[PDB]
Amino acid sequence: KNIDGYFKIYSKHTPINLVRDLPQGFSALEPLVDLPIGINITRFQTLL
Amino acid sequence: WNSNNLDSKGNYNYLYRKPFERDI
């Protein structure tokens, strides 16, 4: 997310036993980094 | 601070045009 010129990243890594889909249970993501970079963002893309 | 001793010449290299935006 972007707030007040900061770009924030949160994450989680978990083992799962399901190939098709997201697990129905609950788990909470924790902050990785909080970057002071100030850019406008309206689009994104993943790298493969 | 004023900087007329450092940054004047004129010194037209100095340019001008959301919070903390760097719109180049």
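The numbers used for chain A are those of Swiss-Prot, and the residues that appear cover 195-242, in sequence.
So this one's electron microscopy, 3.1 Å, going by the header.
Each Cβ is built from the backbone N, Cα and C atoms, and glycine gets one as well.
Looking at Swiss-Prot, the entry for natural variant A:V213 to G says: In strain: Omicron/BA.2, Omicron/BA.2.12.1, Omicron/BA.2.75, Omicron/BA.4, Omicron/BA.5, Omicron/BQ.1.1. When secondary structure is read from DSSP and collapsed to three states, A:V213 (variant position) falls in the coil class. For A:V213 (variant position), applying a Cβ distance below 8 Å and a minimum sequence separation of six or more within one chain yields no residues.
Among the natural variants in Swiss-Prot is A:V213 to E, noted as: In strain: Omicron/XBB.1.5, Omicron/EG.5.1.
Every protein chain shown contributes to the tally, and the Cβ of A:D215 (variant position) ends up with 7 other Cβ atoms within 10 Å. The natural variant A:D215 to G is recorded by Swiss-Prot, whose note states: In strain: Beta/B.1.351.
A natural variant is reported in Swiss-Prot for this position, A:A222 to V, and the note states: In strain: 20A.EU1. Taking a C-beta cut-off of under 8 angstroms and a sequence separation of 6 or more, A:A222 (variant position) has the following same-chain neighbours: A:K206. In the three-state DSSP classification, A:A222 (variant position) falls within coil.
According to DSSP, A:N234 (mutagenesis position) is assigned to coil rather than to any helix or strand. Recorded in Swiss-Prot as a mutagenesis result, A:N234 to Q carries the remark: Increased resistance to neutralizing antibodies.
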(request) State the Cα to Cα distance, in Å, between A:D215 (variant position) and A:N234 (mutagenesis position), rounded to an integer. (result) 32
